[PDB]
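Participant: Let me begin by handing over the structure; questions about it come next.
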Amino acid sequence: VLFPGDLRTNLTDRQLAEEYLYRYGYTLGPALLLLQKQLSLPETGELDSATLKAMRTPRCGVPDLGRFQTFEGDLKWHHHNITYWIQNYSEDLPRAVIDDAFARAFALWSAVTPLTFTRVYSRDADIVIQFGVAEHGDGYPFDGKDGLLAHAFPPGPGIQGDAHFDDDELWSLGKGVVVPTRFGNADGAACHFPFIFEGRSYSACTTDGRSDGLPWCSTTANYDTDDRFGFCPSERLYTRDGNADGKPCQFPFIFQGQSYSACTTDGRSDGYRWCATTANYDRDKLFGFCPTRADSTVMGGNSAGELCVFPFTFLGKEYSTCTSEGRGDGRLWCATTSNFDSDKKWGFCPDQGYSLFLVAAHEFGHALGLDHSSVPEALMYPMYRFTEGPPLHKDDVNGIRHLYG
Ligand SMILES: [Ca+2]
Ligand SMILES: [Ca+2]
Ligand SMILES: [Ca+2]
Ligand SMILES: [Zn+2]
Ligand SMILES: [Zn+2]
């Protein structure tokens, strides 16, 4: 029926083209014609449906023509060992997955050149890596969800060689929120969203098929045929850090003489959720931090930030997984209370997100001196499109090789 707080203000075709052609350095037919060449679209010189479809797809924020500013130097590194510093992390992913995605993105390039990359921990690095949100320190602000996904600067001193990723995007490995599991039979392997269990398709973790309320997930596309799974982040299964050694929270638990039935911040200013791992913290003084559940935290709607509540009632019916019921755009949402028919509290469920790996490899191409390829399947192509294979293409290789070795 109706979804309040769902805002539709996405720009019209003309405003979009005007901004896009301005932002990526093209500035209408002459400009459009250039854009179609850069992207290898039919060169019609008209704002056609293929051109609009492209302006509407997520891409890199680095201009296709022109540069961000005047840059110092010949824009090619002149020492082979390049240093990089990861100054901050996105919370959408396990810090280790982030470290690894970047390491792998760098490896695609050290592979076909004499360069090598070594992780460092100071602003000293040749390449400083950072997650930022809108205005983030350099005068080239990001645009909120889905516009440009990131950007980087050519080789050089200062901000040059740096790479920035827009944390308004859901960062992942491109196939749904990255959720490493605990205790399944899957060795800690990550959840495979979407997964099939007893029929149904799940795009998040569920507690159904269980009675203990532990959210789990298949680690393959079909659990029914594979029997491989693991448990998702839950304070009912484990806790992190603290002194409880990982033991699950116990509800309820006494603290400051007060009885809690959920994690809490009382006693902290850093909004971190924690809980006692025994029925009484004052007596036993054992506690741990409640892990965060990214697979089912909604975006947008009138409850951004909150968790899907399953099952939830929609049109008298019961839903136990994210749904697209009630929508014509097929997108997934969930209610953030058990009854949506009365509460109307909802949000959109996490999507595939953007591969931190692919985007980083693309941006590192810039931090090394490369520009945009006009070859659709090449890594240095401007637009984002998720693919499973190795991403360096012949064109990327010819380009990085023209600069190094
Ligand atoms: Ca630098
Ligand atoms: Ca964006
Ligand atoms: Ca984010
Ligand atoms: Zn780019
Ligand atoms: Zn930036």
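Note that chain A is numbered according to Swiss-Prot, with residues 29-55, 67-444 shown in order.
Keep in mind that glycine also has a Cβ here, set from the backbone N, Cα and C atoms.
According to Swiss-Prot, the protein has these features:
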type     : residues                                       : note
ACT_SITE : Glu402                                         : active site
BINDING  : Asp165, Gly197, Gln199, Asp201                 : Ca(2+) 2 binding site
BINDING  : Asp182, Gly183, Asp185, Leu187, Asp205, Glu208 : Ca(2+) 3 binding site
DOMAIN   : 342-390                                        : domain 'Fibronectin type-II 3'
MUTAGEN  : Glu402 to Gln                                  : Loss of activity
Participant: Taking only the Cα atoms, work out how far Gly197 (Ca(2+) 2 binding site) lies from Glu402 (mutagenesis position), in Å, as a whole number.
Facilitator: 17
Participant: For the stretch where 11 residues weren't modelled, take the C-alpha of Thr55 and of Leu67 and tell me their separation in angstrom, rounded to whole.
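Facilitator: With 11 residues missing, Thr55 and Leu67 have Cα atoms 8 Å apart.
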Participant: Within 8 Å of the Cβ centre of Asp165, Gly197, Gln199, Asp201, which other residues of the chain have their Cβ, at the recorded Ca(2+) 2 site?
Facilitator: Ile166, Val167, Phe192, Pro194, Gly195, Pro196, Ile198, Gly200, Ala406
Participant: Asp165 (Ca(2+) 2 binding site) to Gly183 (Ca(2+) 3 binding site): how many Å between their Cα atoms?
Facilitator: 27
Participant: Quick one: Cα separation, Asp205 (Ca(2+) 3 binding site) versus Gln199 (Ca(2+) 2 binding site), in Å?
Facilitator: 18
Participant: In whole Å, how far does the CA atom of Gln199 (Ca(2+) 2 binding site) lie from that of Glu402 (mutagenesis position)?
Facilitator: 12
Participant: Under a three-state reading of DSSP, tell me whether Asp205 (Ca(2+) 3 binding site) is helix, strand or coil.
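Facilitator: Reduced to three states, the DSSP call for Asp205 (Ca(2+) 3 binding site) is strand.
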Participant: In which DSSP state, out of helix, strand and coil, do we find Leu187 (Ca(2+) 3 binding site)?
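Facilitator: For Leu187 (Ca(2+) 3 binding site) - judged by DSSP and reduced to three states - the answer is strand.
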Participant: Using C-alpha atoms only, work out the spacing between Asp182 (Ca(2+) 3 binding site) and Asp201 (Ca(2+) 2 binding site) and round it to an integer in Å.
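Facilitator: So the alpha carbons of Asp182 (Ca(2+) 3 binding site) and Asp201 (Ca(2+) 2 binding site) sit roughly 19 Å from each other.
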